[PDB]
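Okay, structure first, notes after.
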Amino acid sequence: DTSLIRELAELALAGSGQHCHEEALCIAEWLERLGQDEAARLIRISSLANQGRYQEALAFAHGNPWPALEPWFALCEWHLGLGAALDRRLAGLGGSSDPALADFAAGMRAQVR
Amino acid sequence: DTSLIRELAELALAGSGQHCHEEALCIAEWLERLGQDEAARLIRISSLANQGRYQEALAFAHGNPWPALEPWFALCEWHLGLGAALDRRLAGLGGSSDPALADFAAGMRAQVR
Amino acid sequence: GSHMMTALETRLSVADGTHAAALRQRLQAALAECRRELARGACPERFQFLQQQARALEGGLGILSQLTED
Amino acid sequence: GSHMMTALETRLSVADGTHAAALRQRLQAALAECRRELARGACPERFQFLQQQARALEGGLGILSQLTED
Amino acid sequence: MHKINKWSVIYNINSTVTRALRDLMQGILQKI
Amino acid sequence: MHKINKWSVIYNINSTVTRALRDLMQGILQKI
Ligand code: NI
Ligand code: NI
Ligand code: NI
Ligand code: NI
Ligand code: NI
Ligand code: NI
């Protein structure tokens, strides 16, 4: 148990991309009870974005404290056609010290802009 | 135990990039006794390439049956200055159905060529 | 996705479903303990906690079934 | 590397070395069983097998120490 | 348009970008 | 030149390429 908490979080993430939204959500709520907020937030956002509920996923962007979640908000802005907001977010991520964030930003700008 | 076999393989890989060569090698030999040949081969190659023993790492390229190991041989050819061999290997990997192999090849060609 | 969006899915794409069967058993075992404790009664705080835990476990089993179905 | 070349290293970069301590104990436990069985005698085939296993485990402990040293 | 694709949020996003996204997802899960 | 860098084989290789390499390494380890 911690090994199982991690596996349930992984099942929820995998499931959030394969239409298992109710299941993913139950797991995210439980992860929050356990204090695994960043992982719960990732699952919630992935599940909402993968259902096309972009505006609700974007409610979490306000004051977002976890930079690794920023790409999801750029993707939401992209599907909502919010071009200028997308461009500002990508420009911000461009200077990230996390290479994955910086590469995600440069790559999406390149594919999208 | 299988959970521990996987963890030892991960320790060996992490260690192969941080100067723990004797340790990585003992683990690779044991993985081969257990039938985990592809993982043992990965560790052996990473350990040799990270020591700068490029020619010995390249002895495994001959008939290599695991495409995921091909990037290591391109890297070895690169450090040995074997430009034309490198270019042929990258051109071959370019058409791989594994996106990671195809992206590794396109990316290294772009950074190197 | 076409090729595994997560590490768990790669683990599960292995020939002998050894990992999937093992994970399913662990989830079922945890869900049964959870239902047994709920059946004994639990205070209200523990009850809401256990119910959320049971639903998370049932959700995990449901996702695992979908990830491994032929 | 600057930022973790492997999943295990990320797992180990966590504040409370809960994972590292746990992994170390499992490796030490397996190495002690291995040494106990070697001490009882083992046939020659099993002996070469056990020695390789003990060295793999000792190698794992040595890598873990280097990955987690401050 | 009623049949939703798996991982629809990155449908059409290339492998380089999705790989960076996967790297970030795994970094969050490995910290549990 | 006697002090060898950690992960010297990819020293100077960019993050996009090393990320693809890590993806392949993890795919091998996850199959154990
Ligand atoms: Ni609970
Ligand atoms: Ni129940
Ligand atoms: Ni053995
Ligand atoms: Ni010994
Ligand atoms: Ni439709
Ligand atoms: Ni020197």
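One-based numbering along the chain as shown.
Placement of Cβ uses the backbone N, Cα and C atoms for every residue, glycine included.
Swiss-Prot lists C:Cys43 to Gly (Swiss-Prot position 40) among its natural variants, and the accompanying note reads: In strain: 388. For C:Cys43 (variant position), no same-chain residue lying six or more positions away in sequence has a CB closer than 8 A to its CB.
C:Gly60 to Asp (Swiss-Prot position 57) appears in Swiss-Prot as a published mutagenesis result, with the remark: Complete loss of ability to lyse macrophages. Cβ-based neighbour count (10 Å, all protein chains) for C:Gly60 (mutagenesis position) stands at 31.
C:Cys43 (variant position) carries neither a helix nor a strand DSSP state and counts as coil.
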